[PDB]
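Quick notes on the structure that follows.
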2 protein chains.
Amino acid sequence: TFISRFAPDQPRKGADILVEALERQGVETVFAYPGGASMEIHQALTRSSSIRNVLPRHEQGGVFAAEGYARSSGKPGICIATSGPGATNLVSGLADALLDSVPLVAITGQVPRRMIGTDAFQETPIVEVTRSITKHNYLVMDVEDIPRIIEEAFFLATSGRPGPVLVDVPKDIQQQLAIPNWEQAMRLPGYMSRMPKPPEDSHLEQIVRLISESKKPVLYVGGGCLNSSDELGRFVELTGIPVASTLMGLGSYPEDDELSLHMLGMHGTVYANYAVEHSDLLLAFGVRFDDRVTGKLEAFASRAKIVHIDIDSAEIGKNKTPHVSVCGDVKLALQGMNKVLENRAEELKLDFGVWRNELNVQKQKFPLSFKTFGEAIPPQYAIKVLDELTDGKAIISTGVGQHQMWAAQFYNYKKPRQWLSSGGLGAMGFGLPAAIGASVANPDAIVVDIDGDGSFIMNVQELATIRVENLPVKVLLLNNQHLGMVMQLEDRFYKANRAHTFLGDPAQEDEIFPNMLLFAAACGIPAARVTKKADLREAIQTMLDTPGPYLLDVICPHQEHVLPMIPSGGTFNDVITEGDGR
Amino acid sequence: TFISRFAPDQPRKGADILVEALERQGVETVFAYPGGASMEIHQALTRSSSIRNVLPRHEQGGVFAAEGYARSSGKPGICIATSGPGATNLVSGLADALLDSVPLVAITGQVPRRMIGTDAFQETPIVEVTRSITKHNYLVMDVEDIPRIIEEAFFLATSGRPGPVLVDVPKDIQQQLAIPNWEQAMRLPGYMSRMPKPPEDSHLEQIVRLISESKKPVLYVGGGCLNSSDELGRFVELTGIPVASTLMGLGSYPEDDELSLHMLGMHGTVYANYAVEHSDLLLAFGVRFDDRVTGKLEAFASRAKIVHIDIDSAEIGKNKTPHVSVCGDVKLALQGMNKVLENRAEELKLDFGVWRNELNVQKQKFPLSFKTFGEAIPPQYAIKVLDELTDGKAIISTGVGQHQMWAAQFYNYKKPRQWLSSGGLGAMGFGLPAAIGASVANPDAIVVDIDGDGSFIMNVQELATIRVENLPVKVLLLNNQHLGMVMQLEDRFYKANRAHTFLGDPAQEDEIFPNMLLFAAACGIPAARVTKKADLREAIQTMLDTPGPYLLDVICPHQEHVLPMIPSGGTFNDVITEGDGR
Ligand SMILES: Cc1cc2nc3c(=O)[nH]c(=O)nc-3n(C[C@H](O)[C@H](O)[C@H](O)COP(=O)(O)OP(=O)(O)OC[C@H]3O[C@@H](n4cnc5c(N)ncnc54)[C@H](O)[C@@H]3O)c2cc1C
Ligand SMILES: Cc1cc2nc3c(=O)[nH]c(=O)nc-3n(C[C@H](O)[C@H](O)[C@H](O)COP(=O)(O)OP(=O)(O)OC[C@H]3O[C@@H](n4cnc5c(N)ncnc54)[C@H](O)[C@@H]3O)c2cc1C
Ligand SMILES: COc1cc(OC)nc(Oc2cccc(Oc3nc(OC)cc(OC)n3)c2C(=O)O)n1
Ligand SMILES: COc1cc(OC)nc(Oc2cccc(Oc3nc(OC)cc(OC)n3)c2C(=O)O)n1
Ligand SMILES: Cc1ncc(Cn2c(C)c(CCOP(=O)(O)OP(=O)(O)O)sc2=O)c(N)n1
Ligand SMILES: Cc1ncc(Cn2c(C)c(CCOP(=O)(O)OP(=O)(O)O)sc2=O)c(N)n1
Ligand SMILES: [Mg+2]
Ligand SMILES: [Mg+2]
């Protein structure tokens, strides 16, 4: 029983209809940056008592914060921008949310209807630009269509395979008066008809059948699981199959468990890629078979019968052709297969201890390793220390680079929606704003940002947003004075020829630049820098215990390399296990 | 006689062909941020001895710096980005360069040809996204086409009406070996055939004819003039017609001259809009009749015969229908009309002293005015002081907002290419990177950035670029703790209801936030803050005399309003001449 602030017979502005339409969808947090074409919307947001606005300092920071809000909770993220330059600053966020299937609803202002197509002031064809980087977009041509389009936007963004949905609203529609009809039926015939049905017992019983016939099975878990945390763990108890995870599926199965193969792929563990290489049954749940995971598709699980479950029928059979396939929710497939395994438990007699022992051998021979040089701080050890002091209960958001991979390898995530990282697009500067959105969605959680000196400075303006909104965002900056991921490839494949990968000052080459502590000091945030490995544990303990935001600059030797590394398009036999830039 | 670093029979990489193709076009400065899909290009840039790379800290700062490089010199600006998130950060810059007709050539990396359309790693359909915000774009499908596409890109970007041209290059093309053929003929049949011809004497002699028949003529000068600085001044000597300028045409005719009406339009002077309102002949040279200038098109020059000269045949007759029109270069039209006026000088007997005196009356009755409150610093006076101490010889780049309009009103630009401001798109954060590009193109010039606290913080990361590259960029920050332009409209049309327009900290409301001095201190840039009007002259003198970069924080009362102001879509009779938020 929703309670409106307006009478059922009282005409109100279109912008007031839009805000009420958001309140009916359960929205309580938006990330809106004001502008000329959206002042009516901002005026209507102040009249709302149930919607809080987090004002960012850059629209790209607003859409990245909406992603973190969605990645860390499951709700859709809502950001609002003005026309022209406000809308074009959302492009990096929209393309990222599509590639990583993040529920997102972006609302942008627009010049009045009678001015579109005239090269007007702050006018850009935002619908034609974003048509290829959104799940769907709309252009509101009448104030009557507002209640229906908003309903379709939150539906398309959260149902099926989630994604971003943009809604462009002209200024004259925000000012027009009307009486909204909240009983509108959605105009999505072809989308709802193609929606996946619950899985058939005919398909599910052949999956359980293929498991008992298999000797070396591996679970290939990805970003589609997330909501299926419990169902997946229950499925592993009954089968005892090792679990390999993608960058997006971290936390779906706890990393501290003994059955965990951790991450597989290009920078995946040797034992996880080994299990896939010498498997006969591959259970690919919620994955899309990225080239970061497979490399050469002909050598990826070459001797394995492949089972693929995905809610998007377009993804099944795109790169790798499976034997058995199931189009639907992985959460329902696991529930249906758990029932088959409990009833016919003694009939199956499932035991893979020989396959697990063969992997435990490789898990002991080729584990994740890092080197300590004197008193310098190895970045991997800094994350292990953060893992200890937070007990693995912290929400981690990262940038893109070496620090990103190390944040995945050397932290054991226990639950999903704990790991926020741009994996598909790989957008730098994603970290700090994503931590802002997660801290708003999870106020009582430990939100720690693991950025690099290059990624951190891109959206460094959002430190003002952190202080103004008083968020307990912890920034664990791994400063290596370089663009690490690009520098690592220069050492291997370009004879260490530096090509604009140094971020410091060449005049004072042995001086840390910039002085990131003064960046936090400008925004009134307490900061500290640690350089010696002995002082590391006390420095991170200070960051966590200090109430409110905190910045910790951790200086690292730039010669470190992320390992292991299967080169681009290579096979498991081409894996690199040792090497650095010294 | 170009000298290559390779033999005519020596195969080289496609990336090396691309760099040599740039050297043949006269490129000597690029703004490239490295990434995975463009490392081959960065490797080839180090091998070049004639091309300098300015590494930014954000790709949006790189494209905005390429605009300032082009706006302040006339050369085309060249920025280079990686695929995926690197390319999508150029969108705000591409849309801006198109709306303001800035010659721009953007090169982006891309996943190899065999991976486009597979949702690959860091893969975005950059050609389909930017098709509507660029003059043209390309997708290189063969290493053979590189010498031709680069030639067509620099041709399309600089000829006719300038604009941005994007070139997407897959990674496998950068690595492929080939022998370039530099004798390729461009494949632009339809574009070159539609190119404008030199103006006919039949058209030009009717223009001179309409001038002698007119009693109240006004010159409507815009961004198309720029290159025609001398020809325009010579044309005014012979006719004696007052010159009104757009935001983009500032400097085309010197603002310190007595015949100058300064800027017209929404925030234009009362006397400039008056001359247009009561004119009988309007000479519109290099303008596009924006709604920021005209408002209601039926009342704009309602009693005037309109002469329009533009190099784009699509712009003539778009909004306002002219009597006489000339499609071609305004520089050639002025040269042809100057010859007509010198020969038939005594035959015409041109004198408009009665019309000029009628305007000099309005110029004295309604001049640009500002109020001084106690010892507070009025922002308009700060720009007047900067105008004095630099003798109007400084290259000025601004953000978007109140400080932008005041930088246009209270500074008398003497030559074109001195005023760098996003007018068409109106993108915030454009200022500081644009000052970087101008300082690289004009090393011995006085480059001063007039930013607002909101616009400055968006691309504040570029201060590291200023220090590392050791550029003498002066930052005149007009901090009013608010988003001024949005706050001004709240006071007039929304009863001063603040809707997320305050940038400071609500906990410490009377504390300047953020402390912008520490932002410069982090990047090792000398900074200072001035608050009292008496200390203002000494503070700006310190900024200019200090070698290298300098930041000056100028605190202003936020209640100031930009005046005059013709409201949106209004006429000259609706002009607002007084008012503020007190
Ligand atoms: C520098 C860098 C290095 C990287 N290295 C690696 C690496 O080594 N290993 C690695 O794995 N990744 C790596 N990545 C990330 C990589 O690009 C992809 O993000 C990742 O490989 C793909 O994740 P995914 O398979 O879980 O698919 P996702 O992008 O997470 O998509 C989820 C899939 O499940 C489906 N799905 C969604 N919801 C449901 C549901 N409710 N029910 C059923 N199905 C659903 C979706 O349709 C989709 O097909 C790296 C990224 C970067 C920037
Ligand atoms: C907050 C804000 C307030 C603003 N207020 C105002 C205002 O009050 N007044 C105002 O004028 N603007 C204002 N603007 C800017 C405005 O949006 C436009 O930028 C401006 O009005 C249009 O400039 P222009 O007429 O010179 O056309 P331009 O954008 O500069 O285009 C140049 C025209 O000349 C043509 N041309 C180009 N080269 C040549 C050549 N070589 N020969 C012949 N023709 C050529 C082009 O085809 C084009 O038609 C404001 C912007 C902002 C952000
Ligand atoms: C942020 O500060 C500013 C500045 C400014 O011009 C200086 N304008 C706006 O609002 C718009 C934003 C975008 C387009 C606009 O054009 C417009 N909007 C209308 O709304 C009804 C009507 C209109 O008629 C010409 N033009 C307008 C406009 O308000 O003019 N905001
Ligand atoms: C599968 O075959 C190939 C071949 C190829 O070039 C011939 N490229 C790609 O994908 C990329 C797409 C974009 C950037 C790329 O380089 C790259 N890849 C990374 O993966 C971790 C990281 C990185 O650091 C910036 N650069 C790569 C890359 O695989 O080299 N795949
Ligand atoms: C916006 C953007 N630009 C460029 C890249 C390419 N890129 C770049 C430039 C990387 C180096 C990141 O440097 P960092 O300091 O932030 O992190 P590390 O040095 O620890 O790897 S990683 C990577 O994929 C990108 N992913 N996103
Ligand atoms: C990227 C972006 N976002 C929003 C806007 C809308 N906008 C905004 C938010 C303005 C206020 C600018 O604040 P400022 O501090 O930088 O300058 P002043 O307060 O002196 O006007 S002006 C304007 O057109 C914009 N033009 N560009
Ligand atoms: Mg780094
Ligand atoms: Mg301001």
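Using the numbering of Swiss-Prot, the residues shown for chain A are 86-667, in order.
Cβ from N, Cα, C; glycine included.
Record features (Swiss-Prot):
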type    : residues                                                                                       : note
BINDING : A:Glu144, A:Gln207, A:487-488, A:511-513, A:538-540, A:565-570                                 : thiamine diphosphate binding site
BINDING : A:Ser186, A:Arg246, A:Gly308, A:331-332, A:349-352, A:371-375, A:395-396, A:414-415, A:508-509 : FAD binding site
BINDING : A:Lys220, A:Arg246                                                                             : (R)-imazaquin binding site
BINDING : A:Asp538, A:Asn565, A:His567                                                                   : Mg(2+) binding site
MUTAGEN : A:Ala122 to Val                                                                                : Reduced catalytic activity. Resistant to imidazolinone herbicides but not to sulfonylurea herbicides
MUTAGEN : A:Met124 to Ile                                                                                : No effect on catalytic activity. Increased resistance to imidazolinone herbicides
MUTAGEN : A:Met124 to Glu                                                                                : Reduced catalytic activity. Resistant to imidazolinone herbicides and reduced sensitivity to sulfonylurea herbicides
MUTAGEN : A:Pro197 to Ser                                                                                : In csr1-1/GH50; resistant to sulfonylurea but not to imidazolinone herbicides
MUTAGEN : A:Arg199 to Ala or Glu                                                                         : No effect on catalytic activity. Resistant to imidazolinone herbicides but not to sulfonylurea herbicides
MUTAGEN : A:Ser653 to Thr                                                                                : No effect on catalytic activity. Resistant to imidazolinone herbicides but not to sulfonylurea herbicides
MUTAGEN : A:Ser653 to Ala                                                                                : No effect on catalytic activity or sensitivity to herbicides
MUTAGEN : A:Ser653 to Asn                                                                                : In csr1-2/GH90; no effect on catalytic activity. Resistant to imidazolinone but not to sulfonylurea herbicides
MUTAGEN : A:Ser653 to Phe                                                                                : No effect on catalytic activity. Resistant to imidazolinone herbicides and also slightly sulfonylurea-resistant
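The structure, with features from Swiss-Prot marked on it.
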residue  : record                            : Cβ contacts under 8 Å, 6 or more apart
A:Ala122 : mutagenesis position              : A:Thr167, A:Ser168, A:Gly169, A:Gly171, A:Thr193, A:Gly194, A:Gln195, A:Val196, A:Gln207, A:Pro255, A:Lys256
A:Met124 : mutagenesis position              : none
A:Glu144 : thiamine diphosphate binding site : A:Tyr118, A:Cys164, A:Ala166, A:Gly171, A:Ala172, A:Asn174, A:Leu175
A:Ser186 : FAD binding site                  : A:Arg246, A:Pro247, A:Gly248, A:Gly308, A:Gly309
A:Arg199 : mutagenesis position              : A:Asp257
A:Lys220 : (R)-imazaquin binding site        : A:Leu183, A:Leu241, A:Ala242, A:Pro247, A:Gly248, A:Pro249, A:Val250
A:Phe374 : FAD binding site                  : A:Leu382, A:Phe385, A:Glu400, A:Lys403, A:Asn404, A:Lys405
A:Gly508 : FAD binding site                  : A:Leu184, A:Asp185, A:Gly308, A:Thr331, A:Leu332, A:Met333
A:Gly511 : thiamine diphosphate binding site : A:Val485
Nearest by CA distance to A:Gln487 (thiamine diphosphate binding site): which of the binding-site residues is it, out of A:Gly350, A:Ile396, A:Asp538? A:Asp538
Can you list, in sequence order, the residues of the same chain other than A:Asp538, A:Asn565, A:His567 whose CB lies within 8 Å of the CB centroid of the Mg(2+) site? A:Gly537, A:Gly539, A:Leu563, A:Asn564, A:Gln566, A:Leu568, A:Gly569, A:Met572, A:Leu588, A:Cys641, A:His643
For A:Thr331 (FAD binding site), list the number of other Cβ atoms lying within 10 Å of its Cβ atom. 27
Highest CB neighbour count within 10 A among the binding-site residues A:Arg246, A:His567? A:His567
Listed recorded positions are A:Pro197, A:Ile396, A:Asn565, A:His567; which of them have CA atoms within 10 A of the CA of A:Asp538 (Mg(2+) binding site)? A:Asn565, A:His567
Residue pair A:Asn565 (thiamine diphosphate binding site), A:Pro197 (mutagenesis position) - Cα distance, angstrom, rounded: 49
Near A:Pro197 (mutagenesis position), which of the binding-site residues A:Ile396, A:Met513, A:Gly539 can be found within 10 Å, Cα to Cα? none
Restricting to the same chain and to sequence separations of six or more, state which residues have a Cβ under 8 Å from that of A:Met513 (thiamine diphosphate binding site). A:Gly484, A:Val485, A:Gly486, A:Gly539, A:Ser540, A:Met543
Name the binding-site residues, out of A:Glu144, A:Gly371, A:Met513, A:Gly569, that lie close to chain B, meaning a Cβ-Cβ distance under 8 Å, keeping sequence order and answering 'none' if none do. A:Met513
Of A:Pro197, A:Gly371 (the recorded positions), the residue whose Cβ has the fewest other Cβ atoms within 10 Å: A:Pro197
When the Cα-Cα distance from A:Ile396 (FAD binding site) is computed for each of the recorded positions A:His567, A:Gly569, A:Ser653, which gives the smallest value? A:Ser653
What Cα-Cα separation, expressed in whole Å, is found between A:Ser653 (mutagenesis position) and A:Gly569 (thiamine diphosphate binding site)? 17
Here the 10 Å Cβ neighbour count for A:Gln487 (thiamine diphosphate binding site) comes out at 25
Other than its own, how many Cβ atoms are within 10 Å of the Cβ belonging to A:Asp538 (Mg(2+) binding site)? 28
